[PDB]
Every structure is written in C-alpha cells, then in structure tokens.
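Engineer: Pasting in a structure now, in structure tokens, and then I'll have a few things to ask.
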Amino acid sequence: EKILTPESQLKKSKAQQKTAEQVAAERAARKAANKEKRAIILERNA
Amino acid sequence: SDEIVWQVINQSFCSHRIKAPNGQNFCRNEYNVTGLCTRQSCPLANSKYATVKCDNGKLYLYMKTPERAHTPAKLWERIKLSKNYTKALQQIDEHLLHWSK
Amino acid sequence: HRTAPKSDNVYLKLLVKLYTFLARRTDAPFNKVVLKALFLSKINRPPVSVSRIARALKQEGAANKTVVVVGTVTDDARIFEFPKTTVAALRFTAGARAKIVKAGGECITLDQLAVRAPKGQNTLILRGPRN
Amino acid sequence: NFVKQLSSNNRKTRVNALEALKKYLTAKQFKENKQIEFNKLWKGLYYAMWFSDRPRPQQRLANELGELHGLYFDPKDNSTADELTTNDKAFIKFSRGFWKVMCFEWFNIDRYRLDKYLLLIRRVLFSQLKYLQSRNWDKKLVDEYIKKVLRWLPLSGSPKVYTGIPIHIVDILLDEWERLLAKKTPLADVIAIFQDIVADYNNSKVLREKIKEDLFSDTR
Amino acid sequence: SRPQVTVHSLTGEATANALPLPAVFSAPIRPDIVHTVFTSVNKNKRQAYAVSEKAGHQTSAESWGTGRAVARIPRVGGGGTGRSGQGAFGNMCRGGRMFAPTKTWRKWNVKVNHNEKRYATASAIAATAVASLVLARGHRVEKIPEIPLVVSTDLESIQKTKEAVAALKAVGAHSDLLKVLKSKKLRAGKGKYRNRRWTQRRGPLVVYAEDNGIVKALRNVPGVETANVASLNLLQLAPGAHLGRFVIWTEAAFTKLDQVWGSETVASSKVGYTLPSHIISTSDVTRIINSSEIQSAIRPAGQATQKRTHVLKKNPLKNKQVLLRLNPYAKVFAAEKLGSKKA
RNA sequence: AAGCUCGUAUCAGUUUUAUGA
RNA sequence: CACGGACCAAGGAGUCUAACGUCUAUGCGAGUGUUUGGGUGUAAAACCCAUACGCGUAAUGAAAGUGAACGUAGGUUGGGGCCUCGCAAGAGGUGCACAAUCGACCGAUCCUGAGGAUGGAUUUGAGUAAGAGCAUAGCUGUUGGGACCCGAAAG
C-alpha cells in the first residue's frame, strides 16, 4: 500500500493549523487596530 | 532508556570524545552524521539514527531502528544510493519520510 | 534565590529538567512551587509521616485530592486507619508504601503526578516539621 | 504458552505464533473463561508489536492485530435478539484486557515507538467498533459493551487511567467512526459519555476542555 | 513480565530456549553512586607507606646562636669532614628531615554503607544490559548477537583455553579480545620499576554459576576476567568508575541472578534486602514532555531564538523615515510648513 | 552565608506643613 | 628610618591524626551502623553473616513517683498553594509548613486535711502538639598532639 503520517505528527499539523489560523486572524485584527490607533494619535498631535 | 544513556556520556565519559582546544566535542563513533557530538547528533544517545557512509566507492545510507535495541549485531540497516547525485538525493528523501528535519 | 539543585542524583535532575519546562509553559503557580521545592537541601526537605497525610485528609471537602510530598513519605505504626487516596512523592519507604497500597490507594512518583495533574488540579502540597 | 512465543526475540516464531493464534482463535471451544488469560494474550500481542520496527510490516501487523477482532468471533453466526451467545459473550473479555494493557503501558512507551501504539489503538478501536457486530446495532451489546468501554478507558472520574489515551480516542473516533461508512447509529450515547465527562467535576482541565473543544466542535 | 533473553550455544546459534530478565536490569542506573562507591572501594586494596622514624634525627646538630653573622639553622658539629658546619634538622636543609613525615596510621581503607555498596553493584549490573552504555565504555560489541549476552551452560565445562577462546570467537567477542593484546603498552611513570610494568585494556567478564574448569580455561587469555554470580565485584563490573562492562553471562548464572538479588515474585537470598525503587517512572523525560497529555495543558510556543526588537537606535530629527513612524502628523507639519507661519 | 514571610507601601544622611521649649 | 637581596641551579614551609561540631551530598528511615569477628575468595581486594553492642525512637521531678484525646490530638485569626465564579480585575471556600491568640491533657505549684482524700488558687515546661535519626563521604571550624617553617636564656 502506502506509508502514513505518525499519530503525533498528524496531531502536529492539526494543532499548528489551530494556532496558525488563530495567529493569522489575531495579526489581521491588529493591523486594523493599529491603523485606527494611528488616526487617534494623528488628531491628538493636531 | 536513552536520556539516561546521554547524561552518562555527556559527562561521566563518552569514551570516544575529542576535546578540541576550541572546547568543541567530537564523537568518533564511525556512524555519526556530524563529526561533532551533541544530543541526538551522536549515534549512541539517540535511538533513531540515520547516516551516510562509504565502505568502497558505494555510498550506503545506514539506518538505526529502536526496534533493534535488543540486538546490536544487525542494528544498522543499509541501502545503496545509486550513483547520480539528483536521483540519490531523491533516494535519500523517501527513506527519511516522517523523521526529524 | 536558588537556581539549580545541589543534588547529583540524575533522576532528580530529570524531574528538574521536566518541571522547569512545566514552570514556564503552564504559567500556573503550582509548578513553580514544586520546582522551587526540588532544589531544596536534605535538611530542608523533612520527611512527611503517613500520619500527617491522614491528618491532611480530615480536611473538609478533601476526599478526592491527590496529596503531594516533595520530600519522603515515611511509615507510622501508631495509626490504624488510612483513607483510599493517591499519594505522590520522591521516596516511599517500604513500610509506608505497603500501608498505602493495602489501604486501597496508590503511591505514585512526581512525573506520574506531572502527567495526571500538569497544571496541578485538585492537589495538596504537604511539608514536614522544620522547627 | 503464547506469552513466550509472541514475546520472542525471533521474527519467524512470532509470525508463526500469530498464525497459531489465528488457529487458536478459530478454536473457540477452549476460550470460554479466565479474563487474565486474555490479559496475557494482549500483553504478548503488545510485545509482538514492540519488536516490529519497519513501517510497512508494522502497518501490516497493526492491520492484522485489528483483524484479530475479526477472526475471533466473525459475524456469520449473526445472532437474533440473542443476548450474548458464544460470539458476543466472550468477545468483551478480549476487548477490555487490551485497554487494560494500554492502561498499564502508557508510562512505559518511549518517544520513538509511541506512534506504533497510536496507530495500533486506531486500528483496534476501528476493529472493535466494526464488531459491535456486522451491523452497527445490537442493543444489549451496545449497552454492555459501552459499559465495558465506559467503565475502564474513558472513566475520567479516576486518575488511574492515563490522560493521553482518552484525548487520543477523541482525536480518532470520528474519522474511524466514518470509516465504517450520513447514517444513524448508537453514536450519541457514546457522545453522552463525553458529556458525562463534561458533567464530571473533580477532574483536570485537559479532559474537560480538550473534549469540550475537540469533540463537540466538530460539525459532523 | 519482561521481554525475555535468547541463549546462544558455543557455535553462536540461537537455541529455542529463552530466559526472563532477572529484574536487576531494571535497577536505577546511578552514575553518581557508582562513582562515590568505587572511589572508596578502590582505596581498600592498598598498603601502608611511611618514611623512617629515625631519618633526619640521625644527626647531632646544634644551633650556633645569636649574632654570629650567619643563618640560625642548627649546624652539625665535629670537624675536617665537610659535613661539619652545615645545616641539619630542617625541611629546607639537605639531608634534613621532611615536613610532616608520612606516618603509617593514615586512613588507608574506607568504610562504606553496606546498602550503598549493594546499590552500586546493582546499578553496575543494570548498565551491562544497555549496549550503548557498553559501547561508550569501550568494548567492541558491534558484532555480538544480543545484549545481555547469555551463552549455554556447557561453556563452564570447557577445560582447554584453545576451546574456550573458540567459544568466544564464535559468539562474537573476537573484536574485544583483539582490543586487548593490541593495547599492551609500557606504564608511563615510575610504575615501570614498581612491578606495574605493563598496562592493557579490560576485556569481557565471564559470569558462571559454578565452575567446571572455566576459571582456569580463561585465566590466560588477556583481559578476560571471571566472576561467580554470588560475588560480582564492583571493581570488575565498573572499572575506573565507568559503568557497563561487556558481560558474557551463562545460562545457569542468568537464572541464578533472580535468586541472588531478587524480584517481585522471588524473595532476595540477601537478608532483608530489596532492589531500590526508581524516584521517576520512566528514565526518559521526553516521552513525558512530548506527550498527548502535557502538550494539551500548555500555552503556545516561541521561535527558540527571538527576533531582535530594536537592534540599533535610529534617531528622529534626522532620518525622515523614523520621524514618520513616531508622530504621523509630521507629514502634515511639512506640507503646511507650520514652523514658517505668518500672524 | 543559608532558611522563613513577603515584593511591598518596606523605607530614606532630603525637602515641606503641622504641633512645643 | 631599619632589616633582607653578589649571581645562578636544585631543595624549601597550614601537613597528618584524634577528639568535637558546621553545612552540603549519598544510602536507608523509627530505626540505623557488614569489615571485633566467623564463612567464603581468582586472595591484605571483593562477596556473605550469627549473636550482641553503639546512637536515636515517650516525657514530667530533689530523696520516694506518675504519665500525656474535653479534641477533624483545638477554638479563632492569618498564612505558600489548590478549587468555584469572573475576559479580566476581584470575591468566596478549603487551607501545608509556619506565626499570633485562647486553652487542655501530664508532671510540678499555694491551700483545703479525707497517713493526704477532696475541691478550689494560679502559673510552670530543649512537656505532649501526631517521631528524624543513624551511617558514610566532601567542604571547613574549634582543641590537643612537634602541628605552617626557622630561629632563645635551660635543667
């Protein structure tokens, strides 16, 4: 037949994806938060 | 086990170490990949261990399975690696499927 | 402040090696207490008697706790009764070990405790009389 | 015995010991009682995997160790509202001991052979699982078998079981559930066990939160 | 129950018979105990040495006294000999008595706890069945069938050395017996002329249950030491306080080792002795750490090496680009001039 | 030097106000 | 100021032991200590062990004695931790060692005098709170041994 991934390494991919998709979503919602933060800082300095 | 093998050879003697003046440690156990010795870079401490060697011009890749901890006579299973470089690196890759990078 | 254990018992060094990992990754203050306690010397790890374990389980709502002695568990001939509880320690003396097993409960090592309670849920850390 | 032939240091007497265990499992007239004999059989089969190192023969060996739930009490007798009649009565004693063996073993497996027993326990949960019976319904087999799964391996009110094996069963029972090939089966009562684990306090957070995310978060 | 060990014959072939592990090979391998016990035990087979009680006092010197324009060291009397008018009774003097004359009543032998001493031998036995530990210790054990190596009981009955070495060569200890014999060197010190002239490597131990000519058969083949299982010397088992000698067991010896030390089922044969308990469950940590369990109750990981946050200090006022990350209004300030403003 | 509580509001070769000879 | 230094080689000064501790490590643990010995040995090694003994395990006194549960071996207060709630911030519960407070048991108090019964007066304690030691080794201190080395008037 054909070789299969170890059931620790299978888990790895899954948990990495769980963290990675969380991290990418967290990062993406921080670029927008810093953009809004930048606008607050600009009007304060004015 | 193997952690107990490592600590007993890390200090308390791996009787094939060379202390270079650089403070570096070299395992001369013929079956290690890096000539240097460190944890799971030396073939005694680690239980899963791959290596390329040459006996003649024929470059074999030896492989050590933890299955064979009982029997040291047939520890290193070995495979010839064609001779062309491109197909040999591809030959290597398949053997190393699902191991440490 | 104490950094590393003065001990040369490599198995104790393996527990430190384990609990240093669980000290920073769990961020629960149980593991930091255990990892601090392993560094302690032999006079500062007094032996907790099996009687002090029995006293500790009289505690209200502590029927299903896993008591953890970082030092050694020692036997006491004076007491008769002993609850069915999981006790975790470094050294169980042959007498004490036999007492816990015959009573119903288990005697387990600290790495078994690290598995069963990583963050350290539903536990009690006892200490021996220093003064 | 078979504990000296399945735990041998020779490959050929372990393969021949497996084949004599195939004949020993189709010789059903001697396997009538004595739980601890089945425990010794699963300890010998545990070592019989433990000496196998190469990936293709250890997958063949895991597939045939799962298949040993198939040769032993094949479905053909196919009992009718027959409670536990010589294909389902003794079978449960062959299941529990396996889990008991793993309940004894989860400390003593190293970081290089633990994939063999994750994959083995995948195949064996799939195979008992496939032998509820040939159909996925036999009702006193469901509640007695679920009593002799519930009462040992996902107890989760006892710390005596090692906490990595219920979270691994949570990771495998969905894909290995639908390896049986949207149908309606006694699944939900199984899931009720995990709900019992969410109902059970006096435990650790990992069982409580890892099944509470991993098992319940599945849209299937 | 344990894995189980195959017994080899004198032709080096696997006989169908198998023996259970005596559970001494499940003792805690303790390098620190073996070291601190070996150092005390290696001191025991040691003789006294002392300088003579009379040496340095076999002179009749006298101090010359004050204000003689010469050093005040006690000088020898007499005359016309050369030895007259020169220093004696002094550690610095020639022919003088040494500082702290070495006396016989130095602590030569070392008292050890009997239980600690037993722990060490159990650890030393445990380390013989590891194979990697044996390879690290020395011992060319690549071409040997299995560890721990057990040979059939008929090995004991061998009378002639030629046949006995042929048994080991068939087993696979050929390389270890060529390590010794090729490693015969002169002693590098004053040991040459103190009856320690030659020095060589340690070969295999050959453990037997009872002798039938094996002790004499192997006492000439260099490096090969034999020990009765009842004894089992620490100095033999862990030479130089290094664990794991290559030990060839015999069938009867290996079975007797159960009786000698003890296990769960069998008693002990040593009065009130039990084998010591592990303070850990598993001698490896990484199964515990890289578990399904622990890695579930754990916060996410880092990079193993931090990305360098602020490596060098870029200054605003100069370098326009950094003066835009601080204060985004500086763009507006430059466009309207603002410093250059009219009232 | 080590152990024990704490990590604080524990204090300071300082200033100030307040209240006496 | 003065004492030392012509130059060069070699020699040359905190050692060893006993007594008693300190801390750390190791073994075992209410115990602990094989090595005066005997058995055994490939021989001053290693390996086994009988009966004893050493030190510790239960205290309060002066001749004579007695003897530790009103008890989750305590009531409260705190008190590392852990559990419930809360995103947190917090709050509540249980609380180790330990500390503070109120006491008790035991022995000893000031009397009451049925040889000292009985009830009151109060405190006391290397007291009990419900054992932490023994042995080996290392680091080192104290004192004696010639005692870091050399140097004095002597009987």
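Going by Swiss-Prot, the residues shown for chain E are 2-344, listed in order.
Method of determination (from the header): electron microscopy, 4.1 Å.
Quick reminder: no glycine exception, Cβ is built from N, Cα and C everywhere.
Quick paste of what Swiss-Prot says about this protein:
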MUTAGEN   E:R95 to E  Leads to a slower growth at higher temperatures but allows RPL4 assembly into the 60S subunit; when associated with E-98
MUTAGEN   E:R98 to E  Leads to a slower growth at higher temperatures but allows RPL4 assembly into the 60S subunit; when associated with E-95
MUTAGEN   E:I289 to A  Leads to an inefficient release from ACL4 with a delayed assembly into the 60S subunit; when associated with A-290 and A-295
MUTAGEN   E:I290 to A  Leads to an inefficient release from ACL4 with a delayed assembly into the 60S subunit; when associated with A-289 and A-295
MUTAGEN   E:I295 to A  Leads to an inefficient release from ACL4 with a delayed assembly into the 60S subunit; when associated with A-289 and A-290
MUTAGEN   E:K314 to A  Significantly diminished nuclear localization; when associated with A-315 and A-319
MUTAGEN   E:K315 to A  Significantly diminished nuclear localization; when associated with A-314 and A-319
MUTAGEN   E:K319 to A  Significantly diminished nuclear localization; when associated with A-314 and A-315
MUTAGEN   E:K332 to E  Leads to an inefficient release from ACL4 with a delayed assembly into the 60S subunit; when associated with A-334
MUTAGEN   E:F334 to A  Leads to an inefficient release from ACL4 with a delayed assembly into the 60S subunit; when associated with e-332
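Explain the structural surroundings of these features, please.
Structural biologist: E:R95 (mutagenesis position) is surrounded by 8 other CB atoms, counting those within 10 A of its CB over all protein chains shown.
Less than 8 angstroms from the CB of E:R98 (mutagenesis position) sit E:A56, E:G57, E:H58, E:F90, E:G91, E:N92, each of them six or more residues away in the same chain. DSSP gives E:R98 (mutagenesis position) a coil state; it is part of no helix or strand.
Listed in sequence order, the residues of the same chain lying 6 or more apart from E:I289 (mutagenesis position) and placing their CB within less than 8 Å of its CB are E:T283, E:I295.
Listed in sequence order, E:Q296 are the same-chain residues at least 6 apart in sequence whose CB falls under 8 Å from the CB of E:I290 (mutagenesis position).
Around the Cβ of E:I295 (mutagenesis position), 22 further Cβ atoms fall within 10 Å across all displayed protein chains.
DSSP assigns E:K314 (mutagenesis position) to coil in the three-state reduction, outside any helix or strand. Long-range Cβ contacts of E:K314 (mutagenesis position) within its own chain (separation 6+, distance under 8 Å) are none.
Around the Cβ of E:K315 (mutagenesis position), the number of neighbouring Cβ atoms within 10 Å comes to 12.
A coil conformation is recorded for E:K319 (mutagenesis position) in the three-state DSSP classification, outside any helix or strand.
Cβ neighbour count for E:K332 (mutagenesis position): 12 (other Cβ atoms within 10 Å of its Cβ, all protein chains included).
Long-range C-beta contacts of E:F334 (mutagenesis position), restricted to its own chain and to partners at least six residues apart, with a cutoff below 8 Å, comprise E:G340.
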Engineer: Give me the count of other Cβ atoms within 10 A of the Cβ belonging to E:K319 (mutagenesis position).
Structural biologist: 8
